[PDB]
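Undergrad: I'd like to ask you about the structure that follows.
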Amino acid sequence: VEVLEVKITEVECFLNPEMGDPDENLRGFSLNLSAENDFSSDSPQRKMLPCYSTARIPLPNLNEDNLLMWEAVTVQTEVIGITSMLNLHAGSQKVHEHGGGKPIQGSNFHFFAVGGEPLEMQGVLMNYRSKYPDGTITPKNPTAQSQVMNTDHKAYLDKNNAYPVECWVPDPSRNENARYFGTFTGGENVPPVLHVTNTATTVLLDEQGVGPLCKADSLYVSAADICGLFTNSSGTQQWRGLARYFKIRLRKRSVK
Amino acid sequence: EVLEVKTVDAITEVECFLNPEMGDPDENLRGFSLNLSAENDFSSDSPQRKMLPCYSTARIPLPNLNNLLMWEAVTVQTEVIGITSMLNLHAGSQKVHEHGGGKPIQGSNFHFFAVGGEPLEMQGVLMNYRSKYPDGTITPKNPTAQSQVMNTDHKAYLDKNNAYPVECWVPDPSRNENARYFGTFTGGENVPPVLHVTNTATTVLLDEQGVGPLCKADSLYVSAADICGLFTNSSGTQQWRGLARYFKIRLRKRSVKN
Amino acid sequence: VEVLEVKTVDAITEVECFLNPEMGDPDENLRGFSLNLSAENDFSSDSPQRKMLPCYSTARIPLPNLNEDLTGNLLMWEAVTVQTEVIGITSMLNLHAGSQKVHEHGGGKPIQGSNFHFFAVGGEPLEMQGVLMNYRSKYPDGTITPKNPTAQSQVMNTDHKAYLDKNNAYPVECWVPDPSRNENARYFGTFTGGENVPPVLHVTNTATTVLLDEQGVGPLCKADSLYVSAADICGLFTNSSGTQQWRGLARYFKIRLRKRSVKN
Amino acid sequence: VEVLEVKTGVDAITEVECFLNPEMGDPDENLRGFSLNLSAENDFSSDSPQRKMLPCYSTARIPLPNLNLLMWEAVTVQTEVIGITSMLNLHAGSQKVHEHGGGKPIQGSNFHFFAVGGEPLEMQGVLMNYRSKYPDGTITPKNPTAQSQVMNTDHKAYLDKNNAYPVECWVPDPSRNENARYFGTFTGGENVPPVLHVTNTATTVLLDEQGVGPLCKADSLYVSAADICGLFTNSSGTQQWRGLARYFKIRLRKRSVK
Amino acid sequence: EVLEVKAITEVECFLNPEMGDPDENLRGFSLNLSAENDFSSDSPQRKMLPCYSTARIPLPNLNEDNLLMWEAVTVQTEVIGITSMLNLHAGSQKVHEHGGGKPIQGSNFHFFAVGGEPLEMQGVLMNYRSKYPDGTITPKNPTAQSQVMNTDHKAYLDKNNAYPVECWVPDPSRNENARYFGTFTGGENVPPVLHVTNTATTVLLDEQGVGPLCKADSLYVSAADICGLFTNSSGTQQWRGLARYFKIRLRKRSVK
Ligand SMILES: [Cl-]
Ligand SMILES: [Cl-]
Ligand SMILES: [Cl-]
Ligand SMILES: [Cl-]
Ligand SMILES: [Cl-]
């Protein structure tokens, strides 16, 4: 529909990570990782699989102000609790005899989105013959083509802690009413590098000065913040994730 | 000679996904190469077709037109699709140690794209001129020792998909007057892959004088190579892994003298 | 606080400060180091020694009172810019004392591994949010750590809010600056984790950070005080034996301030 | 050398292009672009490297159209390393990374350097070891002392012969080269990954603060390069330097001088 | 008071490194590093300690007859001989059987300054109980506090080859009349990364448009360029240093 003239409120929210949480005391961690399954019998357990975080954020009803819609203009966001990884005394395997614990390191994924509706996602699989567990939503009727680009695998990030990170990326051919940003760093011993500052703002307005338009007086925040692998004294490995903070500035926009 | 920009229906967007062409050794390993061999003498180097990753290319047809009118490519949005699929450490990859997770994809990688008004122009360079390339590949014809450095005979068009091996060919900086190309190669056993996705990033394709690629025959050419690293199997065999690349291109009608 | 016009002089002032690090100080001779790090404590049995936990540094700098009376425009000090650097980085080029040989007949092992470089400047104490690796850790007397933690303290638990109101008491491993508050401060930090991460530290008297927000307003010093805060964990020192210690260094601050008018 | 006005109108601009080959040592007719195997652990008192083990600076004089006063002025250069994807061949020659693995990538110490000047590059000599005995066909610092291992102002030369000046003996001289522009990056290490970019969208302006470029004496332009990509590890454990060609495209204009 | 800009001279100098020079032949190298000395008994040899380089450059007298001083406006600088490190055939331990020699690598420090008086140093020590050798100038009467900040340790860089790099840094609380720039990179395996170009200039003017002012007609250059460690065949290690070029553009400035 036709976007018209601008006619200014802040929302803030703290999205928890969904790393698998194998029992209550391991909130923020996945189950121990399995290794060396044949592509032809790869059946990962639910609690081993990090999933995308999402929340529907209700916004003030605009009935007392064609229509009006909230417009997202800017967001400030950071990963919460980065210094917790300076605890090298709890749970982690010694680097060597008499040494402290092994830092969280290895492959990591840091990702956020702000939109006027659920994030649109595309499925890609490492191994199309993976049997995903109950409580996950993964590409339906995958083929070999699902290990590169198969355009049947389209979804909405419409449920929290359901869509595994290894199965889904944001869809660049859609997401007209959202902005998203992500960096993947892969490797056995990659160091995590995380920055905090209250002086960083991201602008959400497009080439024509229009931010995401909030449908049904709601916005969707999305995140995945896999910080790396935690190595237990036994040699077992677990994903560790951290919460993400969002502060979103919005203004009223007339539409038709 | 390039004249005036034109100004209803003087703008068009086209979008597509290019699939990677890494070798596809069997019906279930689409997006991977055959296991890499090692330590072949220069005198007896005969790589199998399915071990060799190839440049991806496609020709996108644009609406016909008629001091000629041509479509001009102004901006591109591109990312690699499926970067999170590397967070599956449970399938096929060798354990990092006893009781450990699978080894992540890592090692030598190459990220490349191009947008042109005609096929990408390539220069051939070889690690080993005596390498014997298999049927189904197109490689520098009749190379010499000189072909291991610069040999100006090795000129080709990226004019066929899944045929031009990445290890044999580079974009030619002495040509490609009607195209824009971007590439980064990172070599090493342990190189971490580092990949960014956002729908807010745009490359401008216009040159110093405000002209983008002009599409001959109302056709646009997209080119890619996205080798993400090596997958290490439980046995210790390694394979290339690749991913698809998204393109969105904004074009505009431009007038040209005959 | 409704903000009005910048005054112009006798309108401008500069304060400077050297903040020492609080790495734990295990004995009289090892100022700037932690106790030997322990390893492999079960989450159900994790009681770290006071001297093993580096803490945030903080200092309160007194400023000149500006108001003849408070009876309906106040003057306040506004922080505009800061120069800051880590003091003594070249001390890590001592490879002859205490550090394990890299191999037979080799130099000592450089300081390396996980590090955290953090600073802030505010018109009030830094506001902090608690997050724990392990909510079952038993923290020692003389530290201030998240009260009544649950499993949610391993992710985000909005109950863990604190003021950095005391030097050498808030452990770096329990607390981050709170991006949901600190309306009247500016903070900057980088965490780099890994067993063999190289330290990369720059010194120059030519670098300035601007503390003004989008509206051109800097931190406003309530009660004629400026709060500086730092954490500079440089990495891990590996002794002959194989035991490791955090090493930390002091941070310089030079802050320029101007007189700003406010309503009330 | 008094500089006056930039000349104007038709035929006031020219454009030269050059593919400069690397000079890595070429130990036999088939190993064009490599060095001889690296020796190791020679005492400083008895260090006598074989010529084919020593990479040298590349250079060429490019002759320009005769003008006579007018001189050609170099204003821009586009430059690129050629064949960077050739390092994705891990099947030929190189030591396997482990049992059943691919070949070991080229990695380690690397040097990427180019220059554009209106006369030969001016160079300063600096030795790791002043007692090194250099072989026939190489040009190295004369009568070096222990001071040659730091700064000896005696060691001035012109880059006036291709494949003669060893890269280990010479650096561009920042106290001279008023009539040239040089750019280099040294990365040292046993395992450093090579990182190389290609794009036809990057230009270096060669104009100084006053807006003056290299003025081309005796209607000559001097290009210079060193592109040591890293070390190739043969399956026996021997190592060789691997070099690549460098492309130049230089835009020039006529400048008035008295 | 700093008055008006009155014309122009250029000074140049190549400042040698001071790495320890253990014998006549090993100019530009330290003595083999010792390891594992107790804090309570750490007595390093003179020839093992790299020191700061400095030189006072004499300028033309201005006020033979508002007074005039020389103002330093720009500097071009680079490290000289970076390519010498491509000699892997001399002295260095092989990387493996039949392999080339081990490149120089590990901890490095690259620093320069330009002032109109001597560089002002602050003392900080790894180990305050270190006993420093004759021929060096180090913090007087140090305490534990000398391992962090101890304001007693102030000194002018007044003597070439005397102030050990490991004991001193530029003082950011002082040096109103100099500009300094330095990077430390620590670690066993750190690669040296060095750039050369005759097209890079550092501007030395401050916020108010004023460069360093040469107090009594002299300009002071300071440097330390520790490139990393050379590993001999035996396994022993020595610092390697390189000279630094400076070209400094100066202009006449009126003062009170
Ligand atoms: Cl699906
Ligand atoms: Cl050909
Ligand atoms: Cl609390
Ligand atoms: Cl000479
Ligand atoms: Cl002192």
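By Swiss-Prot numbering, chain E shows 34-39, 44-102, 107-297, in order.
For all residues, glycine too, the Cβ spot is worked out from N, Cα and C.
Got these off Swiss-Prot a minute ago, pasting:
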- E:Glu158 to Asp: In strain: MM (VARIANT)
- E:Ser171 to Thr: In strain: MM (VARIANT)
- E:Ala219 to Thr: In strain: MM (VARIANT)
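What does the local environment look like for each feature on the list?
TA: DSSP classifies E:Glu158 (variant position) as coil under the three-state reduction.
Residue environment of E:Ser171 (variant position) contains 23 other Cβ atoms, counted within 10 Å of its Cβ in all protein chains. For the recorded site, E:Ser171 (variant position), the DSSP three-state label reads coil.
Long-range neighbours of E:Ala219 (variant position) (same chain, six or more residues apart, CB within less than 8 Å of its CB): E:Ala154, E:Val155, E:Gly156, E:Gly157, E:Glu158, E:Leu160, E:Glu161, E:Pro253, E:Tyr261.
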Undergrad: Quick one: 4 residues missing from E:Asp102 to E:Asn107, so how many Å between their CAs?
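TA: Cα to Cα, the distance spanning the unmodelled stretch is 12 Å.
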Undergrad: Please report, as a whole number of Å, how far the Cα of E:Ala44 is from the Cα of E:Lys39, with 4 residues unmodelled between the two.
TA: 6
Undergrad: Run through the Cβ atoms and count how many others sit within 10 Å of the one on E:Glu158 (variant position).
TA: 21
